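Contents: one structure, followed by commentary.
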Amino acid sequence: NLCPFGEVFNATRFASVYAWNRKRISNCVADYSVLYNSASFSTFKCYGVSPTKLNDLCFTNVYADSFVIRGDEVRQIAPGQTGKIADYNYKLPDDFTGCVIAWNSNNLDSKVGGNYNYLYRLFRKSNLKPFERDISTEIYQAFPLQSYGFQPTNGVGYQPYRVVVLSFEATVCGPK
Amino acid sequence: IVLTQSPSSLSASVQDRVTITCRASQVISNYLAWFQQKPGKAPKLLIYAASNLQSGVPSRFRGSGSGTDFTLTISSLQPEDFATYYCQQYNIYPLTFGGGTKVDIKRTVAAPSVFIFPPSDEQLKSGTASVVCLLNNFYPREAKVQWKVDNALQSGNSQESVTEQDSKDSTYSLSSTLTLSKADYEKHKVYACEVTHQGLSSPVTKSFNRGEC
Amino acid sequence: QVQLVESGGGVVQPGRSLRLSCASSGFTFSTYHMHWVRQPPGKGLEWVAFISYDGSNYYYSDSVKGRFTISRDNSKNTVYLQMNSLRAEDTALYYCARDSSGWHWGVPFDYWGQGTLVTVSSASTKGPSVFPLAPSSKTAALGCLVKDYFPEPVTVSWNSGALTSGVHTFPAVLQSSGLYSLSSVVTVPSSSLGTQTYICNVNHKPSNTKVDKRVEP
Ligand SMILES: *[C@@H]1O[C@H](CO)[C@@H](O)[C@H](O)[C@H]1NC(C)=O
């Protein structure tokens, strides 16, 4: 049976980065070549795996996380990196294995008056563990979610980017 | 975002390498596109994301650049490549186009032949006077036409138009039209247009006395 | 196959309103953003407006914001441009173009319709006056001045199409009256000015006018 990657990459809606969407990808055949055959990604960085040779591998499970961040914040979506999103919204493990994939989505995720639907966590008692997810709405002590307010006129690093993270972990294989 | 596209025009020959520059007034990452347009036809996408060739576009079209400064290169110009090219930044609203680059055919320098036409009696009976100065079959396109009425240089009362490059001898032709009321035309005697063109060693004057025949 | 067809253009007085349509076929219209860009006569490309695939996101150029409104009907595969408070500077061929930029697979402005011409003008339809540019008293040149007509275009031939070589019919110029004027010229051998008669034939379809003017020494 076939892996439903189309629902991940072509999904109308993406979640805020604090409520980052995870879907388990298991017991199926996937063709990632359809991804490489795309020259429109702004970031396609694999850790521990070469992208062009990835059909040739098999794995136990595949998990695909997805969310929307600012363009200059895609930097924190990397092994062991830190900052405001990698500390409080979405952290990768220092031993991450897989690929981070992002593209500009200004035409989908900005509004004229500012889009306040996309949210991020500003500050929490501690940094998150790898793959930890925090949807708490507890007021922080010196409401912890603020709005990106994506506008179409925003400069490059201010604009919204959609990110899909492929964590590689048998049940899922390539061409069969 | 202002796009400064250079040069605004150029002459080239088949098999030449053509380079067109686009500089943005602020950084736009790689979100630049290049278009080609032929007369009477709609624009056609050549390159998006600064360097990705659109499917069906020949490989001699290359785009480069990120940030502020971008380049379109045609590595070996072909006869179907003579046209106008535009750059565009498509991600930062309001959307913006460069000023265009018209690529015409190089040929050898040719001076214009110059002709002046007084107004017809038929037009004068109607109440207007159009004086025409014709520059015929010259190259390159740059030319200057100045009107002098009784030796006074005229401003603001004339209009020019130019043909497209001739398909057989690759020249241009130009008309400059001085338009006056009948009353004003009768105020003066001598009508002259002076033509300056790099194919002419000195400017050429054609003139006539009003009412001469 | 992929098609974009604009419609609605015409001649309208300044201050009036006009609605343009762009009908798509041959692709999934519902997931493509749509843009209008215009091209004034003899000038370059100018972006006008954008509407996202849903119709939820949308933007305008500074030159039309507040006067134009963009909308779409995905059930009918069409995008619209409502143009209010028109002005002479809005005269342009108005193109429609699709855009899938923002999807991971997306390409910006990859297909354009052929455009619909919008002319904002106070002038009324009027056929041309035609005057001779007589060949000079002393290769000769002659021609016809084709003055004060509206709207574009006019057609000019010489001796009912028998004379083609050495003819130049110039682009019309728009005069401050709002009418157009152009010349058509021919170069010919001087020796032929007695033997050979020369007549320019001017056709102006919008006013159903045709004029023949013989051009004499
Ligand atoms: C999303 O849709 C496009 C166009 O149909 C397709 O090329 C792409 O492969 C789709 N995404 C995935 C990952 O299936």
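So for chain A, numbering is Swiss-Prot's, and the shown residues are 334-475, 490-516, 522-528, in order.
Determined via X-ray crystallography, 2.1 Å.
Every residue gets a Cβ built from N, Cα and C, even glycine.
Here's what Swiss-Prot has on this protein:
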MUTAGEN   A:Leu452 to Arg  Increased resistance to neutralizing antibodies. Decreases HLA binding to NF9 epitope. Increased binding affinity to human ACE2
MUTAGEN   A:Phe490 to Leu  Increased resistance to neutralizing antibodies and human covalescent sera neutralization
MUTAGEN   A:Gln493 to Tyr  Reduced host ACE2-binding affinity in vitro
MUTAGEN   A:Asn501 to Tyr  Increased binding affinity to human ACE2
VARIANT   A:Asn440 to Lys  In strain: Omicron/BA.1, Omicron/BA.2, Omicron/BA.2.12.1, Omicron/BA.2.75, Omicron/BA.4, Omicron/BA.5, Omicron/BQ.1.1, Omicron/XBB.1.5, Omicron/EG.5.1
VARIANT   A:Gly446 to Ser  In strain: Omicron/BA.1, Omicron/BA.2.75, Omicron/XBB.1.5, Omicron/EG.5.1
VARIANT   A:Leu452 to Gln  In strain: Omicron/BA.2.12.1
VARIANT   A:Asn501 to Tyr  In strain: Alpha/B.1.1.7, Beta/B.1.351, Gamma/P.1, Theta/P.3, Mu/B.1.621, 19B/501Y, Omicron/BA.1, Omicron/BA.2, Omicron/BA.2.12.1, Omicron/BA.2.75, Omicron/BA.4, Omicron/BA.5, Omicron/BQ.1.1, Omicron/XBB.1.5, Omicron/EG.5.1; May enhance affinity to human ACE2 receptor
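Here the features listed in Swiss-Prot are placed on the structure.
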residue  : record               : DSSP (3 states)
A:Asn440 : variant position     : helix
A:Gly446 : variant position     : coil
A:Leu452 : mutagenesis position : strand
A:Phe490 : mutagenesis position : coil
A:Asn501 : mutagenesis position : coil
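Those recorded positions from the list A:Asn440, A:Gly446, A:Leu452, A:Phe490, A:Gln493, A:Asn501 that have a Cβ under 8 Å from chain C Cβ atoms: A:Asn440. Of all the recorded positions in the record (A:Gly446, A:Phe490, A:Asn501), the one with the smallest CA separation from A:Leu452 (mutagenesis position) is A:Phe490. Counting only same-chain residues at least 6 apart in sequence, those with a Cβ under 8 Å from the Cβ of A:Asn501 (mutagenesis position) are A:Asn439, A:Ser443. Using a 10 Å radius centred on the Cβ of A:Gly446 (variant position) and all shown protein chains, the other Cβ atoms total 8. At the Cα atoms, A:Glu516 lies 9 Å from A:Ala522, with 5 residues between the two left unmodelled. Taking the C-alpha atom of A:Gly446 (variant position) as reference, the shortest distance to any of the recorded positions A:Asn440, A:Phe490, A:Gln493 belongs to A:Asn440.
Cα separation, A:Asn440 (variant position) to A:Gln493 (mutagenesis position), rounded: 21 Å. Counting 14 residues missing between A:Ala475 and A:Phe490, the deposited model places the Cα atoms of those two residues 12 Å apart.
Sequence-distant contacts of A:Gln493 (mutagenesis position), defined by Cβ-Cβ distance under 8 angstroms and a gap of at least six in the same chain, are A:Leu452, A:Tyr453, A:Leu455.
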